[PDB]
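Below is one structure, written out as structure tokens; the observations come after it.
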Amino acid sequence: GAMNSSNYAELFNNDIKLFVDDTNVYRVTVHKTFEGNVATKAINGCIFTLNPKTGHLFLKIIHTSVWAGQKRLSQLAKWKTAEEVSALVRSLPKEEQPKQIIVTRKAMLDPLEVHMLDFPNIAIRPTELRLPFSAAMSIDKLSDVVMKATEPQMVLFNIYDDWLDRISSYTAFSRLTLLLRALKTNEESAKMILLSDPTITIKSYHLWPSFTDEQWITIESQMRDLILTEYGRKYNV
Amino acid sequence: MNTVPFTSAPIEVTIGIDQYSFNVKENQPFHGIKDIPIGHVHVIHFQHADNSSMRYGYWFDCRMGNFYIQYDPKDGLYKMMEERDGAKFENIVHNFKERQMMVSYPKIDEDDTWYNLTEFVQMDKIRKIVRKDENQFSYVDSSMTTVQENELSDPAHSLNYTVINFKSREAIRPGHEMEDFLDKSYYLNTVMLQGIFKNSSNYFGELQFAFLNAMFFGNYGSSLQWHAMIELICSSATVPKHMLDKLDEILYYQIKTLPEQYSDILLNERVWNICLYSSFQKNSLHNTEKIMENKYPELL
């Protein structure tokens, strides 16, 4: 059943699995009309499909054209997510297909189970974990490719850059979740921490700055401080 | 009017005949049930006073032969049997009637309850759900599992209800995943009605049979089947108007008949709330919604 603190280590075993996050699939700006009513304008979205072991990110860009003339978009978004994940599984060679797909939101279970009926051996699972994958659009290069897309497009990233050369997938996933948690809690502060020292750059083929092991420890410390501060602010504690 | 004679009543038992029931004492001189309306299926059911576990019973149609009950002291139950000798049978029934050893099927003239619960229920269809082709009557009990329950063990003693599964390839056409899951009209009308049942009469027949097995034997698998067949119609945006009107009547009589005290185990809260308040057909079951709201407002 559900992925939690108790069965966390399963993410880093040799059974292929993907997390699916649908939180950036359907995105809108809410605005006033000339008549003083409210209307939404859709903006480009993305499915965030992540192998937590390898760092391989299958970023399916959701172009605003897919909503044209459709009703109940928040509901269609779950089904479009399920259709795109199903199409991605079918596109992969058999030996690359996931054994499990973990959805970050329970509303994705039935849409994905129904789209994956052809794959009875792929387990569709919820999680108790509060994963900050909504903050994926606070990574500049992912936000850039989504907003510039003029048609539906799949872009492949490694969300861990070259980290797995130096650290395990457990530690890579912990770094990623701490960066995304920071970006989600206080984006300005998080991005200031990541880019304050111009001598550390982002390689053209990477998402994050090229920190030494020592500079990552300092960065990770600054992110934890950012998160606890904002927590004491939120909750006046 | 037909008769189901009993050889004897060696053990104390509650005997059911359709919606009626009678207590019989150990070795009470009881020789059966007379004045049974021709034209309907019937069920004669049993709960031993000493083991209220295993409600069991026999679906039969008196037009298909001469049936009697005889206690089997080896298997420890009241067994239905066919008497092939018509003259031996008329002779036995005439004797027991003359000595007034029989209870009368206690139908009220005004009362269409049993007709309304069994309108579409056919003995030929029961015998396909309950396979035992050497007998013209069908045994059901509390513990019998459904073909579907066995997939999720002995296939000989199974209820062969039509498998309904909303998250199955059968229910969902490739490339109509969201449409077919949110509006089950395709599954109801093409797969189930046109494809398997052939008409709404056979569909309602199985629905009605599932309910009666749930109510009389507390058969859990039958209760699941009854709810699934209701939910498939209520979850379809496109249903023939005549099916909706008839479903309202069918369900009205089922809810009317259900013992008030069994509502908590025989009624699925999720399915009823969905069918009366969220589903496409939420405004199509007036009679059923009025009786449910007045009789079981707690469930809703």
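All positions are counted from 1 along the displayed chain.
Header lists the method as X-ray crystallography, 1.7 Å.
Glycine is no exception: its Cβ is also placed from the backbone N, Cα and C atoms.
Taken residue by residue with DSSP, A:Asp21 (mutagenesis position) is part of a strand. Summarising the environment of A:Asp21 (mutagenesis position), the number of other Cβ atoms within 10 Å of its Cβ, over all protein chains shown, is 22. According to Swiss-Prot, the mutagenesis experiment A:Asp21 to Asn (Swiss-Prot position 1853) carries the following note: Reduced growth at 30 degrees Celsius. Strongly reduced growth at 16 degrees Celsius.
Listed in sequence order, the residues of the same chain lying 6 or more apart from A:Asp22 (mutagenesis position) and placing their CB within less than 8 Å of its CB are A:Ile47, A:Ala77, A:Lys78, A:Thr81, A:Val103, A:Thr104, A:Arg105, A:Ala107, A:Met108. In Swiss-Prot, a mutagenesis experiment is listed as A:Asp22 to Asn (Swiss-Prot position 1854), annotated with the note Reduced growth at 30 degrees Celsius. Strongly reduced growth at 16 degrees Celsius.
For A:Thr23 to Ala (Swiss-Prot position 1855), Swiss-Prot lists a mutagenesis experiment annotated as follows: Reduced growth at 30 degrees Celsius. Strongly reduced growth at 16 degrees Celsius.
In Swiss-Prot, a mutagenesis experiment is listed as A:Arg105 to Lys (Swiss-Prot position 1937), annotated with the note Severely impaired growth. Reduced growth at 30 degrees Celsius. Strongly reduced growth at 16 degrees Celsius. The local packing around A:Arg105 (mutagenesis position), expressed as other Cβ atoms within 10 Å of its Cβ over all shown chains, amounts to 17.
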Cβ atoms near A:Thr23 (mutagenesis position) (within 10 Å, other residues, all chains):
21
